[PDB]
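Undergrad: Structure incoming, see below.
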Amino acid sequence: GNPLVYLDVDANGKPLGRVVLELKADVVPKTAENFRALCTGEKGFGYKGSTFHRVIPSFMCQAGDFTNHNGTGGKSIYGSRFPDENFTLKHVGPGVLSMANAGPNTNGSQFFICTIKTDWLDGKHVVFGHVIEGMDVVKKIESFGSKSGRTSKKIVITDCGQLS
Ligand SMILES: CCOC(=O)CNC(=O)NCc1ccccc1
Ligand SMILES: [K+]
Ligand SMILES: [K+]
């Protein structure tokens, strides 16, 4: 089956809770596998100890720049970047998990969780999963963002991994 993975998140060292994600390996295997492995840390690098660096209320929460911590960086388990796999899944509502990019075929490690329907991203960002549990936790992260994207507390993925 599809992987089920988790992110345990804190704000200034205080736990907010767990976000559980399904990864749609049946539709985007290569994209789902990248994320899965960055959660477990099995390649020697990954999301543990990195931040949500760009959080815009009524839009999305963005994370995954584990090299530069600011939106410039990240890397995939394949190499620095990898192709757009396909655009079959759409940005249908809150809870969609999608790849951030710098244009076509520039996927690395950065990702976002939507807090609204972001359909203007369809055909431009590769959707690869969704939130199974913990949308309340995502709304807590969202509360610490601002319209500029800058966060008011440091929001850290303190642990992550695979449940099944
Ligand atoms: C809601 C999604 O917005 C984005 O993807 C906007 N673009 C980013 O923040 N891109 C930073 C980036 C993403 C992957 C590779 C290098 C840089
Ligand atoms: K806007
Ligand atoms: K772990």
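So for chain A, numbering is Swiss-Prot's, and the shown residues are 44-207, in order.
When the header is checked for method, it gives X-ray crystallography, 1.5 Å.
Using the three backbone atoms N, Cα and C, a Cβ is placed for every residue, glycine included.
Pulled these from Swiss-Prot:
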type    : residues  : note
MUTAGEN : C203 to S : Blocks Ca(2+)-induced mPTP opening and reduces hydrogen peroxide-induced cell death
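Each of the listed features needs to be described in terms of its position in the shown structure.
TA: Neighbour count (other Cβ atoms within 10 Å of the Cβ, all protein chains): 23 for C203 (mutagenesis position). For the recorded site, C203 (mutagenesis position), the DSSP three-state label reads strand.
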